[PDB]
Amino acid sequence: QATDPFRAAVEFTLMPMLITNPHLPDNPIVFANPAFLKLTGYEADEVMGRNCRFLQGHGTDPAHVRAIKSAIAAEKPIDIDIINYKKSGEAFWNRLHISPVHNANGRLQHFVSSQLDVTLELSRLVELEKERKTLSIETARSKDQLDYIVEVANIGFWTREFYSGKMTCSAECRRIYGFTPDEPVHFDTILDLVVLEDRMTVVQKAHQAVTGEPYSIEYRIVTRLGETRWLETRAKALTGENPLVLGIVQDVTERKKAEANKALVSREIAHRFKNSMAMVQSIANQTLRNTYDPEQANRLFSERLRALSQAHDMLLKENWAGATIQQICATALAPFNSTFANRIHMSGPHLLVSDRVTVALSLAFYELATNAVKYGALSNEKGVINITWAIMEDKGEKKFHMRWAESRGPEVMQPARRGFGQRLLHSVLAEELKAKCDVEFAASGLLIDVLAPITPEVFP
Amino acid sequence: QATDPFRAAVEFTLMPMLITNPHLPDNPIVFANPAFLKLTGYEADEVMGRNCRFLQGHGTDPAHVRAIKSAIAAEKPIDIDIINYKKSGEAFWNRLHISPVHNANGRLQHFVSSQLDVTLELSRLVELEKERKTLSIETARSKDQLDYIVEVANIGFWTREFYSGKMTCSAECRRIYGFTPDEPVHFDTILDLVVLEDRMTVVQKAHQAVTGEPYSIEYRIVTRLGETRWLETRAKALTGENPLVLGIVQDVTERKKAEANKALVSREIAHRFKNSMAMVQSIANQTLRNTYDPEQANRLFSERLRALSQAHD
Ligand SMILES: Cc1cc2nc3c(=O)[nH]c(=O)nc-3n(C[C@H](O)[C@H](O)[C@H](O)COP(=O)(O)O)c2cc1C
Ligand SMILES: Cc1cc2nc3c(=O)[nH]c(=O)nc-3n(C[C@H](O)[C@H](O)[C@H](O)COP(=O)(O)O)c2cc1C
Ligand SMILES: Nc1ncnc2c1ncn2[C@@H]1O[C@H](COP(=O)(O)OP(=O)(O)CP(=O)(O)O)[C@@H](O)[C@H]1O
Ligand SMILES: [Cl-]
Ligand SMILES: [Cl-]
Ligand SMILES: [Cl-]
Ligand SMILES: [Mg+2]
């Protein structure tokens, strides 16, 4: 009585469909629903008895055609897109969902398909690919930029799998350590380079990095070639699936090497000043004290400081490179040689002495000569002062020797005191040379002997 | 052995399809292609012998259900959209394409429908509109990771667009020069700090940067505040579409003038401390004329020697 409803499905549905017969020769379209003929534009008889192949053309990819024909003989289904041309020739994209109808025996008997004009994704490919290409070329620009800032500037780059301990070391990182460009790295291999003082800090931090919290370490290493390097390292664990700790490691040696030296400059200055400020600790200790002549004790102070400030300018012909005894023996004893012209004699080699001794020199020179004018040989008319110094030896060393000899003076009696010089000599002149100092009050003249081992804080 | 190619053509198509049986109570469903059990996620035994009504729900415009019930009654086709609900509960538009099946006399025997989801269709225009921006975010992610490394490693970085002359200056680069955190830098702002005796060298190899030939240069700048600084600039040229000149700069005013630093400091830490302590002790020159000044003229001097030893502690 009544028809088959499944034909009314394929007949009325707006989905273009097709049936073909692979027992008829060359698999011809036996059925074409009206939608397939609204899609293609051809007429009912024009698409019957022919093979679908007729929709292809010059732009139709002859590679897709192989893929379909392959599966048809395989008797397996196939989904694929291909170019087709409307009856008016207007090409479109045709998506084919092609399936093989088997019967009860298991032998093929029909092919069925569903066709769709998926020429909307054509503009979707042109949009998506044109953009996501120029955007992955935008990235390729900011790759080479980052890559270059790491060639230069030497930026190390390491990772540690927080769960397993797997490590990755970038080339600059391997360059910063003493590492072969391709040997395996673990926490192991790095810590074996950290100086023993700084190990427990590294361990405590590498076992701390569960917090996902950016830490920052400084630690020194000793490369496999004996070189020593300071390192800053900033890390920050990225929690997630495989928790990686990501770290930056850069070499900060030239900064550290130059920091801990620029402080050494102002370190000695803070030592050459609690010695020079406390140098006048003695110059004012004795001079303007409880004297019978506070008016003349500043006639003397301004004369013993006019000589200490002479012990500062000798270090200007040479950049504090000490001075020569040949120049200092002229520095402090040229004012005397005005009145006592050619009555003080200097004998010795052209030598060299550290600048923290050239100060205690031009004072002991100026002080002892002042003693010669008061009590000693530079007081009378025909007194003379003999200064001899020469490098010689006794107990195997190459030690230093000098003599203050006062000849043709007045007979030297004995001192009833032991004033400022007699300890300016034993205490801040012997402790300026590692010296063994001596004084004899011979009746003939003042005999002063000095003996100093060579330790280039005294003899450069 | 004689299977139907039509019974198999709907069997396999991806268009949801229904065939109902009006000559039965309630006009129930007696066929649903698997393309229907996907669209509604229901099992097989869950849509057979039950009216297509059961897909409707609480948000279904009833004036729609009226014209559908009306066309069914009058044996007409209908092409309408209606809000239906999946087995999950998803609120999705449903495009009903319904047709009558009139037998060989003109007598309503069957009803057929091809269902079309206009929620999976009308969303793919915004399912990859959210993909065009995932790939616009990976791009901005990589220009960021650059910016991120330049910060954490505190690196003085600069980029001169070779054609245009536009420049970008990293933070540390702007701190090395005497530069505002965000002032517009070009080549002038960097040259106006160069000392006269080094401008030619800066210029000579700033035009010699065209040929992708990496170059290093040292030169002095007098900062805006008066500080003099030595800088080593290592630069290059990436030749892509528009060539970017890549360059790094670091303050070396130390590895340079440290011979003079250590020297010309003692040349003034004694130049003005011999000069500076040779007169503060001329104050003991202005306290001595009476007696017992080693009792008060030292209470008027020892308060100046740790007034300078504490001015540096
Ligand atoms: C049911 C069915 C429908 C097909 N529909 C089309 C079609 O619409 N457009 C098309 O180019 N090819 C279609 N084909 C593929 C062609 O029929 C043919 O197989 C293709 O051109 C490759 O095979 P051939 O090299 O022997 O021609 C269809 C195939 C089958 C089995
Ligand atoms: C072939 C066919 C398919 C139908 N498919 C749906 C459907 O998918 N969703 C829906 O809400 N209604 C569908 N209907 C409509 C409902 O079954 C029915 O018309 C609705 O309940 C309104 O009639 P009523 O007031 O008697 O319930 C379909 C009707 C037919 C004849
Ligand atoms: N060149 C010399 N020749 C002989 N005797 C000397 C001498 N220099 C010092 N004396 C003797 O040693 C004593 C103390 O020597 P010293 O020079 O250290 O103190 P002083 O009396 O000169 C006070 P001040 O040293 O502060 O000027 C003198 O009084 C003197 O007897
Ligand atoms: Cl670490
Ligand atoms: Cl049936
Ligand atoms: Cl430049
Ligand atoms: Mg004396």
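Chain A is numbered as in Swiss-Prot; shown residues: 18-477, in order.
Cβ from N, Cα, C; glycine included.
Annotation source Swiss-Prot lists domain 'PAS' at A:19-93.
The domain 'PAC 1' annotation in Swiss-Prot covers A:93-147, and the record cites sequence analysis as its basis. Within the domain 'PAC 1' (A:93-147), the DSSP-based counts of helix, strand and coil residues read 10 helix, 30 strand, 15 coil.
Annotation source Swiss-Prot lists domain 'PAC 2' at A:232-281, citing sequence analysis.
A mutagenesis experiment is reported in Swiss-Prot for this position, A:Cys69 to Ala, and the note states: No effect on FMN binding; loss of ability to form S-4a-FMN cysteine; loss of kinase activity. Around the Cβ of A:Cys69 (mutagenesis position), 24 further Cβ atoms fall within 10 Å across all displayed protein chains. According to its DSSP assignment, A:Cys69 (mutagenesis position) is helical.
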(request) Using DSSP, break the domain 'PAC 2' (A:232-281) down into helix, strand and coil residues and give each count. (result) 12 helix, 26 strand, 12 coil
